[PDB]
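Engineer: Mind looking over this structure? Questions follow.
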Amino acid sequence: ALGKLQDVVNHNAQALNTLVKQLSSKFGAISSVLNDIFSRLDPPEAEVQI
Amino acid sequence: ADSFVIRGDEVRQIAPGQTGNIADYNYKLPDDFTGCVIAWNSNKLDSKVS
């Protein structure tokens, strides 16, 4: 009977979860972790991937 | 204008963000370098029979 309130809660949680899930996407780069990007290859391309 | 003389295959080490003996011990270029580099062979003037 209270699903009108529950939705308001749920729509918040999803909105945050999606945000967190965007921290593990490569966006076309070699990897998701930027420290490995800095430690692997030269600055000329490190700038591009960063 | 910075002038010097080096060995052959080390010529690649004169560039921003490069690793090698010359880059890390003798002549280091900034990562934000703007300029030009000119390298040519001088086997006739810098070589001796002895």
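Residues displayed in chain A correspond, in order, to Swiss-Prot positions 944-993.
Note that Cβ sites are derived from N, Cα and C of the backbone, with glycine treated the same way.
Quoted from Swiss-Prot, the note on natural variant A:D950 to N is: In strain: Delta/B.1.617.2, Mu/B.1.621. For the natural variant A:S982 to A, the note given by Swiss-Prot reads: In strain: Alpha/B.1.1.7.
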Engineer: Could you check what DSSP calls A:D950 (variant position) once collapsed to helix, strand or coil?
Structural biologist: helix
Engineer: Translate the DSSP assignment of A:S982 (variant position) into the three-state scheme.
Structural biologist: helix
Engineer: Other than its own, how many Cβ atoms are within 10 Å of the Cβ belonging to A:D950 (variant position)?
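Structural biologist: A count of 10.
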Engineer: At the level of the C-alpha atoms, what whole-angstrom distance separates A:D950 (variant position) and A:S982 (variant position)?
Structural biologist: 44
Engineer: I'd like the number of other C-beta atoms within 10 A of the C-beta of A:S982 (variant position), please.
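Structural biologist: Taking every protein chain into account, the count is 9.
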